Amino acid sequence: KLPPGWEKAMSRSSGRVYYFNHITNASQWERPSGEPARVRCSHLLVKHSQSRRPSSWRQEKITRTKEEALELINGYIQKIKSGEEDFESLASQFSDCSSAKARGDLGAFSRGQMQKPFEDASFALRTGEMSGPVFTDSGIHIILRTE
Ligand SMILES: OCc1ccc2nsnc2c1
Ligand SMILES: OCc1ccc2nsnc2c1
């Protein structure tokens, strides 16, 4: 009926239906449109105190909580979806991954090289699509599939 991992849902404030993808954690109002060896993604990582390495080029000692980290991710997603800010601009300034220097880009990759929730989401995104918050041992990700 619907593409991989999508379900119908109802907005709690509106009452109108919307669509949600439990693999990528994306949500939209529109019924989603319509697998390759490799995909190409960029991402924005917000680490927290339980990240595998609680440190980054932005902070020698990352001390925020997972909940605080999720709030930061949600903020960026709002600004990206509203158009006030571009994904590349926010990655470049705020991602705790060193890939921030490259506007968040990671290159292309196959299944089995990335952490699994990141890989599942990356491969479930269509080209040009953004994910919701995705959780890994590194922290909370916003993923943009570019190829
Ligand atoms: O940390 C992994 C990673 C991957 C791609 C990059 N481009 S620039 N810095 C990078 C870092
Ligand atoms: O996965 C580690 C990694 C991968 C690609 C890179 N380009 S430049 N720095 C990098 C680091």
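Chain A is numbered as in Swiss-Prot; the shown residues are, in order, 6-39, 51-163.
The header says X-ray crystallography, 2.5 Å.
Note: Cβ is positioned from N, Cα and C throughout, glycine not excepted.
For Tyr23 (mutagenesis position), the same-chain residues 6+ apart in sequence whose C-beta sits under 8 angstroms from its C-beta are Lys13, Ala14, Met15, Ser16, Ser32, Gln33, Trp34. Annotation of the mutagenesis experiment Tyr23 to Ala in Swiss-Prot: Reduced affinity for KIF20B.
Summarising the annotation, Swiss-Prot assigns domain 'PpiC' to 52-163.
Around the Cβ of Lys63 (mutagenesis position), the number of neighbouring Cβ atoms within 10 Å comes to 24. Listed in Swiss-Prot as a mutagenesis experiment, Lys63 to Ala is described as follows: Loss of peptidyl-prolyl cis/trans isomerase activity. No effect on the interaction with IRAK3/IRAK-M. Abolishes IL33-mediated increase of IRAK3/IRAK-M protein levels.
DSSP classifies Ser71 (mutagenesis position) as coil under the three-state reduction. Among the sequence features in Swiss-Prot, the mutagenesis site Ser71 to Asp or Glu is noted as follows: Loss of peptidyl-prolyl cis/trans isomerase activity, nuclear localization and cellular function.
Just so you know, the Cβ of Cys113 (mutagenesis position) picks up 22 other Cβ atoms within 10 Å once every protein chain is counted. The secondary structure of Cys113 (mutagenesis position), as reduced to three states from DSSP, is coil rather than helix or strand. According to Swiss-Prot, the mutagenesis experiment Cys113 to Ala carries the annotation: Loss of peptidyl-prolyl cis/trans isomerase activity; decrease in DNA repair of double-strand breaks by homologous recombination slightly less efficient than that observed with wild-type protein. No effect on RBBP8/CtIP.
Gap check: 11 residues are unmodelled from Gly39 to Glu51, and the C-alpha separation across it is 13 Å. Taking DSSP states H, G and I as helix and E and B as strand, the domain 'PpiC' (52-163) has 39 helix, 22 strand, 51 coil. Note: the CA-CA distance between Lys63 (mutagenesis position) and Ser71 (mutagenesis position) rounds to 8 Å.
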